[PDB]
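J.: After the structure tokens below, expect a handful of questions from me.
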Amino acid sequence: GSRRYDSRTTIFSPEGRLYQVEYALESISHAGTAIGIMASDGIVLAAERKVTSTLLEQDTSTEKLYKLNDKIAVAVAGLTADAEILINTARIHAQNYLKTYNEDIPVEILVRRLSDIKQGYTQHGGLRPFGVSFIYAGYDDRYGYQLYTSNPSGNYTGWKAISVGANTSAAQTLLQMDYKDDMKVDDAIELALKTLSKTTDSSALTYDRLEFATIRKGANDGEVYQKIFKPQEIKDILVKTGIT
Amino acid sequence: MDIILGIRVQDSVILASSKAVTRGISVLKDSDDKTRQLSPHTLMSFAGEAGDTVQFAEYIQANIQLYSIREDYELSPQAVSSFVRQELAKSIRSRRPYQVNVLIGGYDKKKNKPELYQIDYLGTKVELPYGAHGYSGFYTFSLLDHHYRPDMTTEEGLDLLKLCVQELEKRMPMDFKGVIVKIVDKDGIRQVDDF
Amino acid sequence: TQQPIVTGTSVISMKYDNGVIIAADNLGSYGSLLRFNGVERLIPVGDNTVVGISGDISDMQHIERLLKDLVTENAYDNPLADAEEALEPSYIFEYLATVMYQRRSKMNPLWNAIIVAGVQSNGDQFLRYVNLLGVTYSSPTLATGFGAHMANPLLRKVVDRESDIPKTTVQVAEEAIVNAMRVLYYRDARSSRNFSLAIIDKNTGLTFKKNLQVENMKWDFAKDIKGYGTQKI
Amino acid sequence: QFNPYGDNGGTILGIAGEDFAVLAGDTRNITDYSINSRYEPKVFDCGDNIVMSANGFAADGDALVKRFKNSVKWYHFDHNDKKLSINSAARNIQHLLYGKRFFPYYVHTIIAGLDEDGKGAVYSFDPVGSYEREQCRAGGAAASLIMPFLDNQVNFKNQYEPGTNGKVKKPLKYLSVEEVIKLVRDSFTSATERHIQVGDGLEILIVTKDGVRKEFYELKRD
Amino acid sequence: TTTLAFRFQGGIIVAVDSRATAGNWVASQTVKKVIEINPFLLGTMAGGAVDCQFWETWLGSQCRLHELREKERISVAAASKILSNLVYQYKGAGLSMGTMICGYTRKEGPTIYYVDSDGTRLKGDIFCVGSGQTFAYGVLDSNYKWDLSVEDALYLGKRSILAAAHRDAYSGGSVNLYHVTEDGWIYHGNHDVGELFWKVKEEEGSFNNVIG
Amino acid sequence: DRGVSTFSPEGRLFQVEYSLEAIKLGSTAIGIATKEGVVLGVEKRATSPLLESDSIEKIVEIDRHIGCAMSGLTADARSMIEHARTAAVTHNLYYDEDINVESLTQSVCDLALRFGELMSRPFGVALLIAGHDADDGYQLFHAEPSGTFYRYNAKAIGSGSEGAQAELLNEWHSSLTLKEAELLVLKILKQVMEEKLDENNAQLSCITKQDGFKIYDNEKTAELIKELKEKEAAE
Amino acid sequence: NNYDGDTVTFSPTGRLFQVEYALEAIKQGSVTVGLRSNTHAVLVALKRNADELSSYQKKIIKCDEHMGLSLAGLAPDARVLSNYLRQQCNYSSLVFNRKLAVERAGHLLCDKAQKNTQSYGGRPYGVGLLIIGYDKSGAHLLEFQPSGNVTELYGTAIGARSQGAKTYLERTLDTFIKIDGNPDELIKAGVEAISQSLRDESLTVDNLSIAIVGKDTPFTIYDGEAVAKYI
Amino acid sequence: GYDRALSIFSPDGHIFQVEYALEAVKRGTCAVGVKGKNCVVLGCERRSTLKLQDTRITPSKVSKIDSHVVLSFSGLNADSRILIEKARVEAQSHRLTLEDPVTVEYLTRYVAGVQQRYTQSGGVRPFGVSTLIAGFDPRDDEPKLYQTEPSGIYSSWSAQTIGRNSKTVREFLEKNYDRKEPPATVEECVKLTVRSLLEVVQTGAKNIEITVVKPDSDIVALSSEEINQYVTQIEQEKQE
Ligand SMILES: *[C@@](C)(CO)[C@](*)(O)[C@H](CC(C)C)NC(=O)[C@H](Cc1ccccc1)NC(=O)[C@H](CC(C)C)NC(=O)[C@H](CCc1ccccc1)NC(=O)CN1CCOCC1
């Protein structure tokens, strides 16, 4: 029968590893680097677009940074098509919570549920896992500013600063070097860009190969604002820090 | 089931619930507690169809307790009341709806404010300074309209509540065997033993 | 839940010494309208069984098809289909009885009263009744509808108990059946003059008689009857 | 509207002795004011020395008996030809009846036989499965006529010892098979006189350790 | 039916009648309305006979499965709740049951739970259930004290059923008595109302409404 | 790979034969049937000294008149015991009687072959089912994952089974008393066990008509162990 | 070799190896013999034990008052197939008030076994059956193989060393077929037949298993001291 | 639905998928459970290759199943969440039907039963997780500590460890734990738990988590400084 052609996507290796999860992580390691940095007064999300072409429409494009609701955003590393499936589910889950409790969803709850979906694909169903790693940046009134990451295994962890995708080893060393707890958003913006600039496989870091976003309380009085940076705004912030 | 009252004052929510359980021409019990603690600072009283009342109350209780363990965190009275309303709103269009009316008295620790919610079996939620379900309201609402003030103390609220119970004991047809009174405030939930 | 539309009236039957006789008129009524006149309500199964059906005709036709299909199915992988493993009256009845009761239990009955008449392989007479409720019973004489009220009393005068069966010949038995059919024509408003009669004998086999008519009727006394009490003309 | 139930009349009667039990029933089958059959048996030997009758709506009665007979057959297959005891049969029948609690078998069921100590046993069931072991039970159309007579003659109810000032009761004792059959026959002739659905014939099934015996008696046919 | 059970100093008394009716037809005078679930648990029956009989013996099976799985006798609370949750699933279907789950355990002590077919479950010290419950209440309440002796408590339970058996047309037959202690339930006999009424009338001097 | 319900060229089901190898790795379990009762004994085999041995439950009650011992992948036995208990209680509900030991065993063995591509693999545990009924008296059954069950006068299963079975062949006779059987299980367990036999690493049980199924206390077994050692030294 | 992974695969010579391996399980099974006259049909079965402490595996199963079989191979599969036969016999009785013909019984077993040889996931039955019965056309004996092939015979045998008994019955055909109105003699012929399949072991009291059905004899099984007569 | 039998027997009688799930447990961070005279302590290793972590929000290694029972684990983190969730739901369901919280044995038996079900169900792989379940039964003061593993077997332990280098810490506990006299106090029990982890961990900074459970739903997690005091005390006594 069909048994002959089954890859068996949800099994253990003799060493106790999940083949498909490991190979999905190997896939993600070739994706454009994405960095999240959490400051005391906001969060920075920075991501490198995958080898851009000059005829690519940059302003009306979305590859790395997505909005889940008004208080939560994600940076993507891996297959974009896979990420969008999960993003729409995450968006729906947030709205279900709001509809049920008349309160915006706490960041961890959303992260756990999305991570639980990924876990399911590694334990049952016989399907390939989602080749995606997320950096979740968000705010709620319980824990304030939060950074998380999830990966194809469905395992998630919290961070002060973290990178996913390509050159995470080099990127994490650089973040671990210059990061400190009393950091501000504007400093974190500078750290994020400086890290990408050194870890990039490109010749020089430019505005057209980046996506950028901040989650500040920089709105008027006790409320959170999401800023997905425009091309010109990335061009200005890149000059302001002296990278170009 | 019959009489459940609720009064939100300055720093607390007071719930009064009748002790009688009547069936046919027999008062089977005169010490029935028509309430469940959903969380340390949230209390729900209930009245309606026999069986449905407790079954619904305990089902909600289990769900809120489950949430509390999962998140290691207490849901706000507003959040709990919205959850309860949605369950009843689902229920009314089910094959057999829960015929249960509830009051939810809670103290929001983040806001440092007492909150009283009135929800009927249809899933009709309202936040109120004072509330009642069934025929009780027809006497107590007008009484409270007159005597209630928003800045009252817990002791003033209990005297205001005594005034309601006296009026009900005077003018209500049925013997409801007095009430169990509970207070919800910043320190949690406690029962008044002598009422 | 049904209501019968096109209906057939009484089916009558009785045992005699060597076999059974069964009869039913050829009418398909549509309420008070005597709509169809060429309706055969006796349906032979093999050469040893006749199923007489009253009630809803659309359901009767459904039952015809089931019996027809039963004969086909019995013949499958059966070298003795025309011998030792042929369909018996008792097999045919029990099948119908099962169906009738299953259908009443699903609240969607076959709106019929059925009498299965035949002779078993060992020569024994078979005569049993079943209806829309799945109720079954056997008797030396059996009748449906008005036949139960008018034919049975007449047929029971011939065969009143089991011991009267060996004493009853096919000539006497057929005479009683034919007489009963006349009485039903006098008194049943949904009956016709034309009918079919079937004899299943353990010696002579199945004899199916079509296009019989009620005859030797008494109507002459009607001319003397004038008015409804007083009136003399 | 289609009514799935009907009344086939008749009446049944079970009495238990010391080392025997009888289950009697008239052989008349009716609908409304018509007789369908003068001899249609409704008391059956179901095997394992258990006799059974399900009186009321005959279609449900036959269905039940048929299912119980089948239950006895499968009990043998599944438990190494073990004999189904009367108490086990009774419990099994309860589940058969209660299985159709929301579309009931319209019958009064009675079974009879011997218990595991060899003593006479009669069990009786309501339409939905409530059962009870008794020395005595009448079921069916003429149950209300026969049952009080049985209370008086079998269980000696309301009978006191003469001269004892109504202080000492008539002592309970087992009846012989001869005395029981006298009571059965008198019960059915009395029921035949005063009940229109009862008559034609009486069929008694007697159960002893030796097996199941039958007796038949004529009843009035009007 | 008339059934009662009350809690007192010396444990629990349980008393029931034995009549079964189908309309005004007295169908039986010898029905067992107490179910012996285990050596420490009793269940009383009122309402539809097989509904009570079937589901309470089913309850006994569930209680047996509990002590096999948990290596421990089931609590009165848990046993009553199995039954109440069961009937609640059938709510609206037309089950007719008024039951009392009575028993003793270490953690609970003597406990009585009222459970009925519309899903009501109540812990309490005194309950009377059935068509003659009010008649039983009248005698029981007016003579009840916590400090009754085992002998007096048994009699009061018996006398209360007798009171209902007399006045309620749908109660009668005989009185079945039970006494529940820390050591389990103890049967205290079947008492026919035929003899018991006259015995009680003579000895007690009560029932003066009746022609002596 | 290959089908789960595949036959070998010799005419055996691969998965059933492989599950039998898993049972050979399991801890020893011995059952002996007498006219005074049936005795069931097991090797507990704690993997470490910190493990509380009294929590090792390899002897189990199915009903008052039926007991069960296990050997192999003991986690697989839980659903088998659950089914057995439900079968036993359900039969009592339907028939107001105790269920025959053979019928109970047959009910358990019906689960065995309900695997394929129903559960994904056979059970990796063998069961010794001991009990009493009025018809066939005291009985001992060996229930395998093949769906087969044999009645036995005495039987050993697990790692030391072939050695213990050979010993049971010589020792068993039809007139054994209950006490003699108890000692015989302890004797044969002590022989095949790796670690030295005591009340903490070995458990006894029995089923009698009068008292039903009973798991022995560690105090009661300890005295039988002491009684056993004294009798072997006495000649 | 490469074509024996499942039942759904044909070999290059048109063989079904899984069906053939299932057939092999029967050959390993203990011998059982079937034979009939015109009045009676008899099953004789050599039961097998695990060891001297064990019971002897029961080979014969009753299907109805007039029908039953003996087994050789996987006993659980026989239980499944016998249960199916019990239901089919029972369906015929309840619905048609008719005792199931032994020939139809064979047709039903054939079609049930066949479905398991043409679909993915399932497996063939690993047991052979000898069905005896007495119906409206007299005594019958059938041989069921899990390939689906059912065959009506005067006599036969299946299991290990069944060729010995099968040769004997082929010689004795003219004798035992005319043993009419004599149960004990027909059994004796069956016991002598199964004896031709014995090696080193002989027929003992708890080893032999006999069953009989006939004109005025319901299907009944004899074990223990009841078969001591025939040793 | 996906039906494949993933967990199956091999010729030698092993279920490799269950055994490979144990290897995942062996890879996981070390977890230890030690029960005293009036308490149980659950110690857990946290690997220090992860700096820039946010310990406020990062999932804790010890999880509350109910107010009186806790569950720690070793192995796949994502798998553990599924078991914890089911356990928490069953805990509330037990309170609802039995009107009494679960015993530690019951909760363990349930979790173990779930794990077993995944070893002979089609289309699923076993949980790559072993758990330590600890707490106190309702109205009881006897400490309870249980262990479960992918196969589905469970058992009670006076003290136990699971995860990477668990054989080293088990060796330590086997000679340092006295059955006749368990840690009489909370301090003694925590110290023995910390000592055992210090055989394997590396540094006693933010690598060790300690959770103390006491009777009547009294559960508290120790902070960095509180744990560091035990680490500082043990090292000074060691230099001797
Ligand atoms: C007191 C005595 C009165 O209520 C008690 O409450 C007892 C309880 C004891 C027996 C456990 N209750 C009854 O006796 C109870 C009263 C009752 C009747 C019907 C509905 C609710 C309560 N009686 C019964 O349940 C009797 C049992 C005896 C054996 C006759 N059963 C019936 O009346 C049955 C079944 C009724 C039924 C219930 C649910 C669904 C369908 C039917 N009905 C008949 O037997 C019908 N009748 C008998 C006379 O012949 C004509 C048909």
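Throughout, chain E uses Swiss-Prot numbering, with the displayed residues spanning 76-287 in order.
Per the header: X-ray crystallography, 2.6 Å.
Every residue gets a Cβ built from N, Cα and C, even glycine.
In case it helps, Swiss-Prot gives these features for our protein:
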- E:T76: active site, nucleophile (ACT_SITE)
- E:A124: bortezomib binding site (BINDING)
- E:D126 to N: In DOA3-1; decrease in activity (MUTAGEN)
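Could you place the listed features in the three-dimensional structure?
T.: Around the Cβ of E:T76 (active site, nucleophile), 27 further Cβ atoms fall within 10 Å across all displayed protein chains. According to its DSSP assignment, E:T76 (active site, nucleophile) is coil.
Other Cβ atoms within 10 Å of the Cβ of E:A124 (bortezomib binding site) number 25 in total over all chains.
DSSP gives E:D126 (mutagenesis position) a helix state.
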J.: Applying a 10 Å Cβ distance cut-off over all chains shown, what neighbour count does E:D126 (mutagenesis position) have?
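T.: Result for E:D126 (mutagenesis position): 23 neighbouring Cβ atoms inside 10 Å.
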J.: Quick one: Cα separation, E:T76 (active site, nucleophile) versus E:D126 (mutagenesis position), in Å?
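T.: Spelling it out, the Cα of E:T76 (active site, nucleophile) and the Cα of E:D126 (mutagenesis position) are 14 Å apart.
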J.: Out of the recorded positions E:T76, E:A124, E:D126, which are near chain B, with a C-beta less than 8 A away from one of its C-betas?
T.: none
